[PDB]
Amino acid sequence: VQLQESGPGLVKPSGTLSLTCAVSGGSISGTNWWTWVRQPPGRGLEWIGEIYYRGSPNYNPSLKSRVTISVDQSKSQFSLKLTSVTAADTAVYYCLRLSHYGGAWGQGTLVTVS
Amino acid sequence: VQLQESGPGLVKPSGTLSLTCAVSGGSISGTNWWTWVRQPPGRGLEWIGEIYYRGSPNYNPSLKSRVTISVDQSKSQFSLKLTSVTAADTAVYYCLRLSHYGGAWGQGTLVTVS
Amino acid sequence: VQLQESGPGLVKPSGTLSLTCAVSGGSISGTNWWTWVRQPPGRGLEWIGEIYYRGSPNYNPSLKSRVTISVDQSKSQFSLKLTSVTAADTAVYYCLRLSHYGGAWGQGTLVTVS
Amino acid sequence: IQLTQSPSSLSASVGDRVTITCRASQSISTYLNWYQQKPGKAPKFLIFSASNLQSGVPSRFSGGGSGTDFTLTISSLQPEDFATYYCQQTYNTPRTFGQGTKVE
Amino acid sequence: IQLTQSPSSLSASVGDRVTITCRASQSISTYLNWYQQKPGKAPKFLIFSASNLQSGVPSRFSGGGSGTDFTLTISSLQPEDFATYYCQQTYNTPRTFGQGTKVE
Amino acid sequence: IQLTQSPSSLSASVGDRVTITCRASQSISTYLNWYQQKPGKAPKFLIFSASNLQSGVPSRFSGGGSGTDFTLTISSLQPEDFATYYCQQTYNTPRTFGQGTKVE
Amino acid sequence: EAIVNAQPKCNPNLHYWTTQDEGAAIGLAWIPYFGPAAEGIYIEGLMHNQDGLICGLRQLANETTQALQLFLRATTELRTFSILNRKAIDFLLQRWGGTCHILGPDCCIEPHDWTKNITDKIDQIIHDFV
Amino acid sequence: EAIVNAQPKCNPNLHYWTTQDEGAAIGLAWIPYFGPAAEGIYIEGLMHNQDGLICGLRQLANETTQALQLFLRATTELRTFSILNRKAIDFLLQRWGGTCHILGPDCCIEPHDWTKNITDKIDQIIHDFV
Amino acid sequence: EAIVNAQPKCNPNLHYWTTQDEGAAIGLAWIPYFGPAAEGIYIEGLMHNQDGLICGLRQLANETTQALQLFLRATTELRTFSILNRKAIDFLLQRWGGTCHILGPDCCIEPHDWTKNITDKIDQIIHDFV
Ligand SMILES: *[C@@H]1O[C@H](CO)[C@@H](O[C@@H]2O[C@H](CO)[C@@H](O[C@@H]3O[C@H](CO)[C@@H](O)[C@H](O)[C@@H]3O)[C@H](O)[C@H]2NC(C)=O)[C@H](O)[C@H]1NC(C)=O
Ligand SMILES: *[C@@H]1O[C@H](CO)[C@@H](O[C@@H]2O[C@H](CO)[C@@H](O[C@@H]3O[C@H](CO)[C@@H](O)[C@H](O)[C@@H]3O)[C@H](O)[C@H]2NC(C)=O)[C@H](O)[C@H]1NC(C)=O
Ligand SMILES: *[C@@H]1O[C@H](CO)[C@@H](O[C@@H]2O[C@H](CO)[C@@H](O[C@@H]3O[C@H](CO)[C@@H](O)[C@H](O)[C@@H]3O)[C@H](O)[C@H]2NC(C)=O)[C@H](O)[C@H]1NC(C)=O
Ligand SMILES: *[C@@H]1O[C@H](CO)[C@@H](O)[C@H](O)[C@H]1NC(C)=O
Ligand SMILES: *[C@@H]1O[C@H](CO)[C@@H](O)[C@H](O)[C@H]1NC(C)=O
Ligand SMILES: *[C@@H]1O[C@H](CO)[C@@H](O)[C@H](O)[C@H]1NC(C)=O
């Protein structure tokens, strides 16, 4: 099962960050949790949120007013949407897939502000 | 415990067949189910309906719109009433008493149409 | 734990008998039932009522329209109030404290009518 | 629920062993009322709960079977026994009878 | 519920064994408060749960009984013990006292 | 819930035994994801449920610990292994990462 | 429905035993160490045949037996203590386990006093509507 | 939500066994002495893969396992028979264990027919108000 | 009513142990083969004497003992696990096991918002009655 990120490379302030995490080799159903991670440079990583394949998404409390995760099983992809963006979330972003036995990381997308 | 049937010998079409099954030697209470059987000539027998000594009578689905069974414990007898009669139920009729150990048949009444 | 009764020595007919049973050495809480007993002279004793330390007082059926018991935990005392008094309850009165292991009687107050 | 009774007609003599079969579409597991009936009369009993006689029925008949297959057997036949025979299940309503089995 | 106390009056001397009976209409099974009372005073305890003394009560009294029959027994009487005696059940409200039993 | 990772920076040579500590405020009892990450890349796995490797990870790493204390140990270090290291708990959301531990 | 006893005889008196609820008000009898043995916790009594209810009760035990025996066939429990608890649950699920359709035969809501509750407040504004 | 089976294969047919309810209508089969042994009380059947429900059911058993195992960890009961009874109790406490706030999302009271009950009796006095 | 502790002393701090609910979120710890032994499933904590509630709790256990002991006398169960389930059933039968008489002290129906539900629709026809 392989993952791949996509999105723009630039955002503007007071705007909406949109990220598409596309899965290939399988489908979003199972005992797989699907998490999002971000990392601003030279640091540790910062957990954002997750989804399960049925409903009721989960989150992080310092972001829990302005972050939405949504799954589409037909095209089998994720839309992660951040709103009310600031200059403190330029980072390399990742979608991780976490399971009971292992997981898998993606390739990560560089996202800046200006 | 002995059973005995009574009724007319003739009916007319589009009328009501009435049968009285009188019990002697006991009473209608107990672990006794009280069933009705009919047999048009030279054949097998055809189950009609039954009653228990408390309530909620039971039936046969091909007759279940036009057959009523009723118990009277004082005189200790049955009224079986068939309505919207046709020319396809001339038969020798029986009231059977069925129990957990045995049962008992009656004497049977010949009923025709004309 | 010691008990002590107090009250007047005279009542008038068609009036209210008031008795104060004061406890010293402890407090009214616990596994203690707190009962009232009366004894007109040269006789046996007559049970009146009781209270527990939470609520819902208990009684005697020949008095159950005109007897009230009330506990005050702050000053830690009882008010027993009899209403519609007659000339047939002049007696030496007692407050008993009854428990699972023992109990304790008081000193008893002489109460007459006139 | 419906039963199938084999065979539809018989004829035999004195001294043999005769066997009549009642077979159910489902599983009912002991519920078979075997009866005997001469023409013009009302049917007597033979055998209820597929194995046990009734008081007044001779000691040469026998029943058997369970599940979905039930048999009746008559040993050392006499010329009294020419009568139609029947079987009824009691497992759930509406209860159902066979289609007879003539004996001669 | 009411109890019956026998006998209503006694008199004896020093050296005997005295026995007072409290008998219930029902079964209550250990619930008997035996008391002792001199005239003019307030009643002390003797025996609660029909068998066990209280601290401050001499070692010659004894109680007993259960079910519906309860007794009190005084061995080696002294001239102190002239007092009325009583019994109370505790099994359910309204609790009830006996009718006394004079001792002299 | 937050974890504490010791020590913040390391440097060693070839032939020693290196040990990195992840310590939890609470008790989580097996839930530690150890990871390895070179600069610019994306992190690979090392060890999930604090003890078991993943397929594709060499046979000289080892994990351990439970309750509140978890360790990672690298035996016979090579000059490949200079990468930042991390740990994550999985016991309840929001899940949390450590603060890295540089190796050189 | 009434129960019509179809037994050969009926003993019209019921000589019973049971346990005595609140078996120890005050006192030490509730403490197991001091209390009665297993054999001494029973009370007894005598019931008469008023309304033939005793004869009615005797037949009822009879009619229960088949259904009770079939129940025991289907469980793997060695000792079954939960029959009345399951009856209670079934009572509750029968009445409130589903949608209550008002005026229906399976919804137990009576609004006559509720009608007088809305009909006295009809005149708080309808009568003073000058 | 729908169940999306994520297993390697799915056997689409369900060959089952269960016990036969009212296993003895009339007759003596209900009496234990005469009835079937333990091995003979089962009935069998065949279910097909309509609406893929069988494949749906197979994944569901899978997802239950973790939670079921954690439940067994917390009890001291040697054999647990009460899981469905506790589910039933939780259903009842969820709906009527608290205050029913009318028009709220957790109170199941529908008054449309109750509206027509109060609106036909508007005209018993409001229309004849001469 | 309040609980007034009548004990000789009160330890005002509560050093407790219990089990850890959802004891295995992700990972293999929920699988019995890999998980903790019986001895390692407990968590601990420290509670202080806010509102004297700890001292209140200590007396309460005391007062339960008699009634609890009498309950154990009446059952034939060797191990009793069902006390709370029976309490829950009694809660339900107390409130909805019988007829709910509206405005009565044992029926928990509040209609103030239901009054505003019928009073806003008074003006849908009573105000436009030209
Ligand atoms: C519940 O009450 C019914 C009465 O309606 C009891 O039924 C009777 O049970 C006895 C048991 O022996 C049956 O006796 C048997 O009778 C046959 C025919 O006479 C005889 O061949 C046997 O040797 C035996 O004596 C009796 O017929 C039966 N009556 C009916 C109408 O079925 C039943 O036993 C009671 N329940 C229980 C659990 O005992
Ligand atoms: C619940 O709390 C009550 C306190 O209200 C405890 O009652 C007390 O229990 C002790 C048990 O030994 C009793 O001590 C006994 O006292 C008598 C008289 O001093 C003495 O003769 C004995 O040797 C023994 O020391 C004490 O009197 C009693 N207090 C009252 C008011 O009844 C009770 O024990 C607590 N519950 C449990 C289950 O422990
Ligand atoms: C419920 O269904 C899930 C499928 O989503 C089952 O999960 C799978 O379980 C097997 C058990 O062996 C796992 O296999 C292991 O895979 C790893 C990686 O390939 C390998 O190293 C091991 O040797 C073993 O083969 C498999 O990965 C796992 N899949 C996922 C996504 O977790 C689960 O077993 C089912 N439930 C039950 C109770 O069986
Ligand atoms: C129901 O009746 C009482 C009469 O005591 C009345 O005061 C009350 O307002 C009514 N309830 C409502 C919700 O209006
Ligand atoms: C509810 O509807 C019926 C219509 O069949 C009506 O007769 C009845 O009076 C109404 N209920 C009340 C409590 O008024
Ligand atoms: C109760 O209130 C709402 C207000 O949001 C109203 O629209 C509705 O019609 C009312 N219910 C009924 C049954 O009329």
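Swiss-Prot numbering applies to chain I: residues 502-631, in that order.
Going by what the header records, the deposited coordinates were determined by electron microscopy, 3.3 Å.
Even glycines carry a Cβ here, placed using N, Cα and C.
In the three-state DSSP scheme, I:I532 (mutagenesis position) is classed as coil. Within the same chain, no residue at least six positions away from I:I532 (mutagenesis position) has a Cβ under 8 Å of its Cβ. Quoted from Swiss-Prot, the note on mutagenesis experiment I:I532 to R is: Almost complete loss of infectivity. No effect on transport of GP to the cell surface and incorporation onto virions.
According to DSSP, I:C556 (mutagenesis position) sits within a helical segment. In Swiss-Prot, the entry for mutagenesis I:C556 to S states: Induces GP1 secretion. Complete loss of virus capability to enter into host cell. The structure shown retains the original residue.
In the three-state DSSP classification, I:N563 (mutagenesis position) falls within a helix. Every protein chain shown contributes to the tally, and the Cβ of I:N563 (mutagenesis position) ends up with 15 other Cβ atoms within 10 Å. For the mutagenesis of I:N563 to D, Swiss-Prot gives this note: Reduced levels of expression of GP, GP1 and GP2. 20% loss of virus capability to enter into host cell. The structure shown keeps the original residue.
In Swiss-Prot, a published mutagenesis experiment is listed as I:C601 to S, annotated Induces GP1 secretion. Complete loss of virus capability to enter into host cell. Counting every protein chain shown, the number of other Cβ atoms lying within 10 Å of the Cβ of I:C601 (mutagenesis position) is 14.
Packing around I:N618 (mutagenesis position) is summarised by its Cβ count: 14 other Cβ atoms lie within 10 angstroms of its Cβ, all protein chains included. According to Swiss-Prot, the mutagenesis experiment I:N618 to D carries the following note: Slightly reduced levels of expression of GP1 and GP2. No loss of virus capability to enter into host cell.
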Rounded distance in angstrom between the Cα atoms of I:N618 (mutagenesis position) and I:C556 (mutagenesis position): 47
I:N563 (mutagenesis position) to I:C556 (mutagenesis position) - Cα separation in whole Å: 11
Neighbourhood of I:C556 (mutagenesis position), C-beta criterion under 8 angstroms, separation at least six: I:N506, I:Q508, I:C511, I:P513, I:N550
Those mutagenesis positions in I:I532, I:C556, I:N563 whose CB falls under 6 A of ligand 2, listed in sequence order: I:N563
Sequence-ordered mutagenesis positions from I:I532, I:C556, I:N563, I:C601, I:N618 with Cβ under 6 Å of an atom of ligand 6: I:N618
Of I:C556, I:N563, I:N618, chain H-adjacent mutagenesis positions (C-beta under 8 angstroms): I:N618
Assigned element (helix, strand, coil) containing I:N618 (mutagenesis position), judged by DSSP: helix
